[PDB]
Each structure stands twice: as structure tokens, then as C-alpha cells.
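Trainee: Shown below is the structure under consideration.
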Amino acid sequence: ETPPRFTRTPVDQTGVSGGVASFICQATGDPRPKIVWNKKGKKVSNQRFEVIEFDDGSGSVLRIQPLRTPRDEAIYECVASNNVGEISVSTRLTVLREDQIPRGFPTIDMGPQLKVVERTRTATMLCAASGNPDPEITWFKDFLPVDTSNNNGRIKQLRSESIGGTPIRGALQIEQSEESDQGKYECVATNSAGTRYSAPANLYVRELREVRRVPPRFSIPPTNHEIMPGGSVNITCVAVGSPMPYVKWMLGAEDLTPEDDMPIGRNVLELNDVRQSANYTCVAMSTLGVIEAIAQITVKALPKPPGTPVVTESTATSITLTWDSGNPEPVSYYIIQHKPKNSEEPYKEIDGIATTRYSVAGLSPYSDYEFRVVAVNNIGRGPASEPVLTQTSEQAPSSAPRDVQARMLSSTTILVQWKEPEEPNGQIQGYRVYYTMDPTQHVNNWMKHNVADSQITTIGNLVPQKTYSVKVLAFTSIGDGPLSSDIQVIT
Amino acid sequence: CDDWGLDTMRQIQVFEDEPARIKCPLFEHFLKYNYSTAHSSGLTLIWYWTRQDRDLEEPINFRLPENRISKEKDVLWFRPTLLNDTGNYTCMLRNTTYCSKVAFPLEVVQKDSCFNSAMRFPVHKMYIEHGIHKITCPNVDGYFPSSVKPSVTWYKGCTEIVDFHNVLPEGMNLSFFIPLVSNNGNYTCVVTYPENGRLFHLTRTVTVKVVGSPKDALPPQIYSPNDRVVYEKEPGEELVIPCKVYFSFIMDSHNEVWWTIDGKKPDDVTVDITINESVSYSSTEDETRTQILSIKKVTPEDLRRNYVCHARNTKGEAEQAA
Ligand SMILES: *[C@@H]1O[C@H](CO)[C@@H](O)[C@H](O)[C@H]1NC(C)=O
Ligand SMILES: *[C@@H]1O[C@H](CO)[C@@H](O)[C@H](O)[C@H]1NC(C)=O
Ligand SMILES: *[C@@H]1O[C@H](CO)[C@@H](O)[C@H](O)[C@H]1NC(C)=O
Ligand SMILES: *[C@@H]1O[C@H](CO)[C@@H](O)[C@H](O)[C@H]1NC(C)=O
Ligand SMILES: *[C@@H]1O[C@H](CO)[C@@H](O)[C@H](O)[C@H]1NC(C)=O
Ligand SMILES: *[C@@H]1O[C@H](CO)[C@@H](O)[C@H](O)[C@H]1NC(C)=O
Ligand SMILES: *[C@@H]1O[C@H](CO)[C@@H](O)[C@H](O)[C@H]1NC(C)=O
């Protein structure tokens, strides 16, 4: 349980005879507290005094109308109570006469007027007040203060600002008006001299006329482009709605369409001598908000060189390249440059490569190759990438040793020699010499003599006066090459 | 958007077929910003109007013949206007995140060739035989620059001013030497000037009224208390003496006349009273206010109390019937 505590206390007032004064008091607590209004310790009961409760249960407004003086001049108290406790706060009403209005006292130059608004439309109650000091304008509805203290909601409180010798303008702006907004509005002007009320004004909320205000929207939004420099382009922007909007073109911040001449619903920007790429904004505005839309204008140069190609696969006759596009914008396709490492002639070019990976086939075994990649877009062909060096894989030899010869040294030894095969397809790790007295045997059942890389060897421990058939192959790290056709040597 | 609704406080009237130029209320009236410091701040001024007798608002197409309607800064120009141009106009100021907007009525008014129109002339008051008072043709600023010089025909009522006893036209100024009550009334200037090969006319009328000199000005004058006639009669007190107060003209004067019977006139009980009143303006507009009172029942004693009459109008004076 909790005692009463004021959330709103009344402030001293100075009003004018015949006019109105209101005092506001609000309290919270548990149980919800009650309020009484007293004067000189006696509960008010008076022909000109009215008490208006807040719907939410948080208070009461004491309204005095028409003011009489000195009758009503007094200290009054708001007393909030529940079963846990009681608290009061005092406040003063002073009431002058028109023949005692000081210079500067607020006046109502113009007051709110009967207004009828359609539901969901904005209703604005208006007031013009003057005085010295510049008065504050506040608003009442059905004798209770308009709560605009939160400037977030449906109802907004506006005020013009003080160009000295003027009336200060107040607006009560009721957005999205609804039936509950109907009622009797009064504007109240206050300064240090006192408070004056306007005459009351009724607001009515009416069902809609069928005509509908349509927010702005792009009928033909501005679509992007790309063109060579200078280089002209006409970009069309179209907005529609009810009411019809204005259309101004914009380069981000600076205005492109001259304000005093701003076309209606359709503005097409003509771009003479295009140079640098840009974002162009098309703004459209009716009375129902502002909308925007961009057109991308770019000029592409010959593509930046692709990323340096990387060898990711290799065979004896092929090399597979992969590369980064090296470009911010899409590339149409690529060109691969290729040549033997020690070729001093221009690169051969493989054209129309539509991906960032390609296998260059047609290559020779155990050969050094140099590759570059070139990018191409709709503008043209860019600079070549930095080159990559690599080497195709080895194979077994694909040709036999040449000019295989053998001659007798002794009745037991021969001298076998040969020349390197024309197609080694790699580093010759050595040779294998096959020999026998019976050449009808499978070569794997011939006698064999392994030799490293060389072109001549001796073979001993042969039996004299015999015909020996001799075959020679070369081998790389991959495997054996083909055997030379049989030659014969006699011991 | 911040809406200020209609601004009827400034009801605007402009003659048919003549250059008007309408400034936008919000800019200096409500908002604290010139067009300059608001245009520089990325904001855009846009105009919409609803023709009176129509529901829907239109924007105004500036790209139209002879730029009949144009826009310059916070002002929107009509060169000339048309009868059709009459309606409620809305001007708007908006960032993407901002919107203030206000409305105001505009009334295009017809103009008979004797300058009799539905318009509201202002009133100039010249002191009588206080030498020269010059009238200046009003509302002519900024319709044309120094580069051009206009030709202003002046009129009195409906007749062109050519040769006069004391009235001299000096173009944009009208010279009244020795102003006499003989010349009172609404005076019209038609300032004419060319713009881009076409001639434009501006028509304005000021009602000038000659009043009395503040050298002739002095405290109230009362003579019904002169005492040449004392009013003793059989009671029978059907007799009341007038109260004649003549006031020399004073530009700001507070004319109050009050009968003081016993010192507390406020409806004394013995008799049933109601205060009665009268007023009369002279040729040079000095006042005579006269007061006499009426009774239901008559008590014989009042003759023995004296009736003093006073009145103050920026000066306090007082005499009694005796
Ligand atoms: C752009 O508009 C101008 C306007 O005169 C026209 O002459 C030109 O041919 C247009 N160019 C294109 C590409 O449409
Ligand atoms: C245009 O705007 C986009 C943002 O949507 C940005 O990524 C692009 O770089 C801009 N282009 C230019 C030329 O400013
Ligand atoms: C309006 O006057 C000038 C522009 O003409 C500018 O320097 C000045 O700051 C403006 N006034 C205010 C209050 O900003
Ligand atoms: C009214 O406006 C129409 C066009 O909307 C124009 O043709 C006509 O001259 C105007 N009428 C008058 C009497 O000014
Ligand atoms: C302006 O609008 C009001 C409605 O608020 C209407 O009654 C009035 O006739 C209109 N006047 C003009 C000149 O458009
Ligand atoms: C629009 O104008 C207001 C007031 O000058 C300013 O506070 C706001 O930041 C502006 N917004 C933009 C996007 O320029
Ligand atoms: C001009 O003054 C005359 C009196 O001479 C009178 O008709 C009226 O007050 C004025 N006329 C108009 C059209 O206002």
C-alpha cells in the first residue's frame, strides 16, 4: 500500500473578470487517491465553480467561470487522500479588472473557430495571442488540458516564434482525427502578468468525401546506364499521384533542377559530355511526402589486369590455370596468352574464355611454359596479367634409342652403343640393354643390363661363337620407353 | 508534416488583370527562416492551390505561356492575374525528414472603370491647414526595379487629376497643399509600367479625410451648466437640463461624458433611472456628445441637491447646472 503523491500540482494564477481560470491537480497512490478542492479550509461549493475529473483516474480540474472579484480571490488547496495518508498543496487566484489590465497582459487577437474535419484527416485548431512577455499558448478540450507533453503522438502543439512586434501564433494539430477528438476547444495564453482564455471552439469529425489523396509513387523510375565518355545520355524519371508531385533531379546534395522551375510528374535529365561515374538522385514530392530513386551512371575503362594466374592442374600435355578476375565490375570473358619459356616471339592467344579457370591442352611433355591472362569487357581489352611459369609433366620415352650398334671385343665380351631417343619426354634416368642367344623369347626373359644415362656400355660373360640379339630401351622416372629393333653381334 | 491550416488572418485581395505577387506566410510569419537560409539548408519550397469551388489541390505548371504564373524565392508572381486564379493556396517547406506548410485564401476582385470595387481602402487623415501632407501610392515596392520608371495617373473618386487648387501629382506621391474639407474622399492611383514589351497596370485607392488641428485641440467644452438658465419649477419635476459637450478633434481621444447627480449616479434608489446618450461629428470631425436622463417616479428632494456634469477626453473638465 502507498500514500498519495502529487504528479501534478496547480500553480498561482492571475485572470481577468468575466473570463476563466482553471486549476489542475493530479495524484497517484495505492489505492488511487481522491482529491478535494478546498478554499480557506472549506470544501468548495460554489455557483461559478466546476470540478472536472480526469478519465484515467489521476485527477481533477477546478474551473472557475465567469471570474468575479474579490469574491473568488483566495488561496485554494488540492487535497489528495486515501486510507494511508493525506497531502494538500496551496495555490492562489488573483482576479483583476479590465480597468486594471496592465500593458503587456495577454490578449486573444484571434481564437480557434468552429472547424469540421473528415476522419483520418489532420485538424488544426488555431490561435493568435499577444503580450509582453511573449505569452505561452496552451490548449483545453472539454475543460481538461490538452496533453501534448509527448510530441510523439497523434496531437502536436506548434508555436510560431517571436518576431517581436507580432502576435505569437499557436496551433493545436490533431493528426488522424477520430470521433473522440470531437469537442469544445479553447486556447489559453499565459505570461507573468496573467492568463486569458479564448472563446470556445467546436471540432466536428465528418465521414469522408469519396475523393482520395494518393501519395507520390514512381510511374517510370530512373533506370541505370553505362556509356563511353562524352558520352551523352537522357535519363527519364516519372512520378504520379494525387495531388500530382514535382520532380527534381539531384547529384546527391547539389540541386540539378532549378527550383523556381520544377516540372510536374515528369523530369528527364539530359547528361551532356559524361566523364566520371556517379549516383544520380531523382526526388519527387507532393503534399503527401517525399520519395526518391537513383540512376547509376558509369563509364568502364579497359578492364584491370586479371589476378596472376595459378597452375592448379598439370599433365604431360596440359596445364590448368585459375585466376582472380582482378576487376570490380563483371568481365565478359578472358584471353590466355601462352608460349614456351625460352621463346622470344609474341605470345599465342586463346580467345573467348568465359570462366576464371581453363585447361590449356596441346602441350609437349617435360616442357617449360609461360602464361598470362587478359580480361575483356564491353569497352574492350585490358592489360595482360603478370606471367606465370610452369612445366608439363614427364612421360615414358615414346621412341627407341637410335643407331644401336654392337661389336665384338673378345670371344666373351661385346661393346654396345646407341644415341639418345628423339622423344625422351623427360630426363633419361638410364637405359636397359636386353640380350640373348634366343630372340624368340619374351624380352623379359632375355638377359638384362641396367645402365645410367650414357650412350655406351660393355657386356661380358658371353659364350663364344654365338649370335647375340641386342635390344635397348631408355627410361625416365615415369617408365620404360620402347625397345630398339633387334641387332645381331657374333662372339 | 507540421500543418498550420488556413491563415485567414491575412485575407488577400487583388484586382483582376493586374500583377500580384504573393509572399509565402510560413517563411517569416511562423518560421524564423528567410528563404535564403532555408534554401541553403537543402529544403525545397513547393506551392499547391485549391481553386475555390473545387475539392482537390493542383500543383501549378510554371512552364506555361508568357510565364503568366512564375515563382521567385518565397514569392509567387502573377503577371497578370485572372479571375480564375481565386482560391486557397498552400506553400510547403520540406526536407526528407521535415515538413512545415500553411494555407491562405486569395481573392481576385473585379474593378469597374470608376474604380468602384469590392476592395478595402485604407484611411489617411490630414491635419487641416497644416501645410503639405503628401500621399504615397501604396504596395508598389518590388514590382519593377530602378531600371524602369513608371507613369502614375492620379484620380479623385472617378475623375483624373490635372489642374487643381492645391492638389499636385508627383508621380508616386500626391501633394496636398493647404488641405481643405472640400477635398475629402477615396483617391486612386494607376501606376503603369512596361515589362518585357507589355504594359502592366497597378490600381490602388486611399480614402483621405481631413480632420481638426491639434492646435485647435483643447479640453471638453460644456455650457448646459452655463447657469444663464436656472431651472426652478413646481415639483412637478418634469424638468431636465441637457449636457452639451463639444470636443475639438484629437487623433487618439477617449470621449467619456458622465452626469454626476449626487456623486453616485449608478441608479440611485429614490428614482428609477437609465442613462441616455447622443453623438454628432462636425465637418472637420470634431465631436459633440450630449447626455440627458430619464426617470420613472419623482422625489421632491432632488431639486435641493445640485447636478454637476463632467466629461473627460484626454483632458478633464467639469461644470454644474446651478
Ligand atoms: C536527348 O534529348 C535531346 C533533347 O533535344 C535530344 O536532342 C537527343 O537526341 C536525346 N538523346 C538521346 C540519346 O535520346
Ligand atoms: C553508387 O552508389 C552505390 C551504392 O548503392 C555504390 O556502391 C557505388 O559505388 C556508387 N557509384 C558511384 C560512381 O558513386
Ligand atoms: C536573413 O538575412 C540574411 C540573408 O539575407 C542572413 O544573413 C540572415 O542570417 C538571415 N536571418 C536569420 C535570422 O538567419
Ligand atoms: C479562365 O481560364 C481559362 C482556362 O482555364 C481561360 O481560357 C479563360 O480565359 C479564363 N477566363 C477568364 C474570364 O479569365
Ligand atoms: C477556402 O477554404 C474554405 C474551407 O476551409 C472555404 O470555405 C472557402 O470558400 C475557400 N476560399 C477560397 C478563396 O478558396
Ligand atoms: C532538414 O532540415 C532540418 C532543419 O534545418 C535539419 O534539422 C535536418 O537535419 C535536415 N535534414 C536533412 C536530411 O537535410
Ligand atoms: C469611397 O468613399 C465614398 C464616399 O465618397 C463611399 O462610396 C465609400 O465609403 C467608398 N467606396 C468604396 C467602394 O469603398
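By Swiss-Prot numbering, chain B shows 24-345, in order.
Quick reminder: no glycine exception, Cβ is built from N, Cα and C everywhere.
Looking at Swiss-Prot, the entry for mutagenesis of B:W27 to A says: Reduces affinity for PTPRD. One entry in Swiss-Prot concerns the mutagenesis experiment B:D30 to A. Its note says: Does not affect affinity for PTPRD. Listed in Swiss-Prot as a mutagenesis experiment, B:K94 to A is described as follows: Reduces affinity for PTPRD. The annotation domain 'Ig-like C2-type 2' is assigned in Swiss-Prot to B:139-230.
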Trainee: For a three-state summary based on DSSP, what are the helix, strand and coil counts in the domain 'Ig-like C2-type 2' (B:139-230)?
Mentor: 0 helix, 46 strand, 46 coil
Trainee: Give me the long-range Cβ neighbours of B:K94 (mutagenesis position): same chain, 6+ apart, Cβ under 8 Å, in sequence order.
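Mentor: Non-local contacts for B:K94 (mutagenesis position): B:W70, B:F85, B:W100.
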Trainee: Which ones in the same chain are close to B:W27 (mutagenesis position), with CB under 8 Å and 6+ residues apart in sequence?
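Mentor: Set apart from B:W27 (mutagenesis position) by at least 6 residues yet with Cβ under 8 Å, we have B:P48, B:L49, B:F53, B:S123, B:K124, B:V125, B:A126.
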Trainee: Please report the DSSP secondary structure of B:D30 (mutagenesis position), reduced to three states.
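Mentor: DSSP assigns B:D30 (mutagenesis position) to coil.
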Trainee: What's the number of neighbouring CB atoms sitting within 10 A of the CB on B:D30 (mutagenesis position)?
Mentor: 21
